[PDB]
2 protein chains.
Amino acid sequence: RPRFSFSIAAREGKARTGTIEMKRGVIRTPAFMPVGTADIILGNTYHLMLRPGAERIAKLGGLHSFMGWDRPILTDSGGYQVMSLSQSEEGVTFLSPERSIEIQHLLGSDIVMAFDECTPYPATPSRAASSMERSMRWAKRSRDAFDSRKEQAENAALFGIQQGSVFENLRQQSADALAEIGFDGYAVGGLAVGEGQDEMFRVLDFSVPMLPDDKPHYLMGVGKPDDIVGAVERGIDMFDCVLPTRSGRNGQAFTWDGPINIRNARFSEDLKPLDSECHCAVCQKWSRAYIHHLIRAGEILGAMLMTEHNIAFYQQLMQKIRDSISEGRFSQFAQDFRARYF
Amino acid sequence: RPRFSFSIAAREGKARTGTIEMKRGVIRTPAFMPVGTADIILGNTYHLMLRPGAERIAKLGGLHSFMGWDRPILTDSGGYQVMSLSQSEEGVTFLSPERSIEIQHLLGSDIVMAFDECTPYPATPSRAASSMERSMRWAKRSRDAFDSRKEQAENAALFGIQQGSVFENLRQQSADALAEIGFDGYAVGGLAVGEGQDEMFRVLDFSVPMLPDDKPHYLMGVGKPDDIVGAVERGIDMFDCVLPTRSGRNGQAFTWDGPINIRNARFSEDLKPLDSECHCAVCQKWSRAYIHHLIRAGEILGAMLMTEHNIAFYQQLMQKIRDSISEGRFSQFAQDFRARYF
Ligand SMILES: [Zn+2]
Ligand SMILES: [Zn+2]
């Protein structure tokens, strides 16, 4: 396989399905990328840089070996999480374009994200523009850092991240800057930051067509099953979200009939599996009643079973999306999905 | 298979190895019986009677179906746990011989324990004798209750529980009472209650030979790997203990070189598996360093991996014990084990 090759096998409206070929594997698109701790998983740059440290991970052989995962790994650039959990033209103290790229190289990830500024919401036009301008300067710095490390330039891929808040002209300027620099793929940043789905979809409507059509489009931090379906309708190819994982440990299971909270007493005698159609290993062997029982008793096994189911549900959703676009039936699927989920 | 048949295939000193045949399966002895939530697992009578209730479990099809486990299940009679976590000749208010047997029938377990009084330690001779006498009266009541329920009498087995604290004459009187009643197997109760290993072994030395030789001997609540090896040397065939499960969720892993606390910083860069020889799935794929990383991050996956390893370690210990007795090499094994573990 090549370092990076994206091929679109089929289209329906703005929705696409295809494959990214990389040296460690093929990624079928549209793709859901779960956290590692699926064709590609997400590493946690912010956590790892603090514990055990990027250098320590490199000493242990890089994240593939550490985690026992030999397929592609995507890493975020770290500043989203810095801003959220912990500033100058050089970067952030609490990380810079150059240090972020270096950390991601030490971790050994296959898809590397440019170091950006996820503009808070709401933002005024002026503020959105200053922030986006800084991110575009950081995007060029990220490009140059990545290109300067041969092992990285030759074996990994670099994605640029569009900013501009909710403003069409700033999103256009950002898309133009990123395409002039040139990246392997393009993320839509600055969303899923409290603006709500209608506004997110409005911004995606004009923002995704500004990105190069022939490269993958990644919507960062999205999301709920319905967010994902609507984003695919708008031209998005890749997704990451902690919802499946966090939901799992909180008693929430995803089903084709919507999310359920398994701790509710209504499940104490329910002998159905978490979802009726789900092909996952949990749904093959255990009832809602037993998983309810485990979670209420504080058993670790319960939360593990829930998480496994939720990650499998999300991959079943992406498979159904891929097959439906390939078959010219995605419009119908989305409408069928929505009808039942809500 | 028959309702209950114990066959001794090989002996070495007081140690035995063999099989219990029951309708739902064969149990190889000496056996470790982990908590269900291995050839046999333990159900949690005390928890289940409170949530969701024995009747509710019966309504859901019994514990085999509930848990998705079609092999034998052993249940304790509930009063140990009542005494520990929450009194008259009739029973305890907070359970009686009759109610305990009924609960175990509703749960559907295959090996049913008599309802006893686990005498606190230390106990004076007088107190130990009064308590043991009451337990023997309750043992006869437990026998009669079990025999009165046809589905239970015909498909399950009933074990009697020897008491007497640390006193030889009371242990003898208890053994005599239980054998006069008649049971399918015999447990040594009243130990692992704070007396320490030397005292436990001293009591086992005279107590196990008082029990019928041709029936299984169960030491309740034991224990650490070295406790198990020494008890087998003294004629014990069956074990249960929450240590593997609790240790798992607390950062403690069992290894042939002794227990380790994986959270210790000394493991942060250790690329060895939890144990070098262990055949378990965790030890096949992941390092001490990664499990350390997961547990320190509070990931559920870490505690699950630890627990899986510990349950597998205990089953590997019992397999080695079985094979060594069968081969006439258990004395050597025990000495080799001890040398390395400590
Ligand atoms: Zn499922
Ligand atoms: Zn192991």
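Residues displayed in chain B correspond, in order, to Swiss-Prot positions 11-47, 64-112, 117-124, 135-382.
Note that Cβ sites are derived from N, Cα and C of the backbone, with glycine treated the same way.
Feature annotations, courtesy of Swiss-Prot:
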BINDING   B:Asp102, B:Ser103, B:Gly104, B:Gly105, B:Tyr106, B:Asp156, B:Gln203, B:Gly230  substrate binding site
ACT_SITE  B:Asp102  active site, proton acceptor
MUTAGEN   B:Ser103 to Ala  Strongly reduces activity
MUTAGEN   B:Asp156 to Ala  Abolishes catalytic activity
MUTAGEN   B:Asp280 to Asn  Abolishes catalytic activity
ACT_SITE  B:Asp280  active site, nucleophile
BINDING   B:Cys318, B:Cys320, B:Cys323, B:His349  Zn(2+) binding site
Lowest local Cβ density (other Cβ within 10 Å) among binding-site residues: B:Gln203, B:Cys323: B:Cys323
Gap-flanking C-alpha distance, B:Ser112-B:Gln117 [4 residues absent from model], angstrom: 12
Entries of B:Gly104, B:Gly105, B:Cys320, B:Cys323 which, being binding-site residues, have CA atoms within 10 angstroms of B:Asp156 (mutagenesis position): B:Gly104, B:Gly105
Entries of B:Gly105, B:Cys318, B:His349 (binding-site residues) sitting next to ligand 2, with Cβ under 6 Å as the cut-off: B:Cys318, B:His349
Using Cα positions only, nearest of the binding-site residues to B:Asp102 (substrate binding site) (B:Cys318, B:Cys320, B:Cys323, B:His349): B:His349
Alpha-carbon distance [B:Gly104 (substrate binding site); B:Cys323 (Zn(2+) binding site)] in Å: 36
Pairwise Cα distance for B:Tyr106 (substrate binding site)/B:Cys320 (Zn(2+) binding site) [Å, integer]: 32
8 Å Cβ shell about B:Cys318, B:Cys320, B:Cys323, B:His349 centroid, Zn(2+) site members excluded: B:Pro313, B:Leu314, B:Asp315, B:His319, B:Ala321, B:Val322, B:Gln324, B:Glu348, B:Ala352, B:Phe353
B:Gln203 (substrate binding site) to B:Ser103 (mutagenesis position) - Cα separation in whole Å: 15
C-alpha separation across unresolved stretch of 10 residues from B:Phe124 through B:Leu135, Å: 8
Cα distance (Å, whole number) from B:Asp280 (mutagenesis position) to B:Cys320 (Zn(2+) binding site): 20
Pairwise CA distance, B:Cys318 (Zn(2+) binding site) versus B:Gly104 (substrate binding site), rounded so that it is a whole Å: 34
Across 16 unmodelled residues, the distance in Å between the CA atoms of B:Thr47 and B:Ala64: 13
B:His349 (Zn(2+) binding site) and B:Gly104 (substrate binding site), Cα-Cα, nearest whole angstrom: 28
Intrachain C-beta neighbours of B:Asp280 (mutagenesis position), sequence separation six or more, cut-off 8 angstroms: B:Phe42, B:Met43, B:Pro44, B:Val45, B:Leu68, B:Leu100, B:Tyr258, B:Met260, B:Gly261, B:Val262
Alpha-carbon spacing, B:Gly230 (substrate binding site) to B:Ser103 (mutagenesis position), which is rounded to whole Å: 14
Neighbouring C-beta atoms (10 Å sphere around the C-beta of B:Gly105 (substrate binding site)): 25
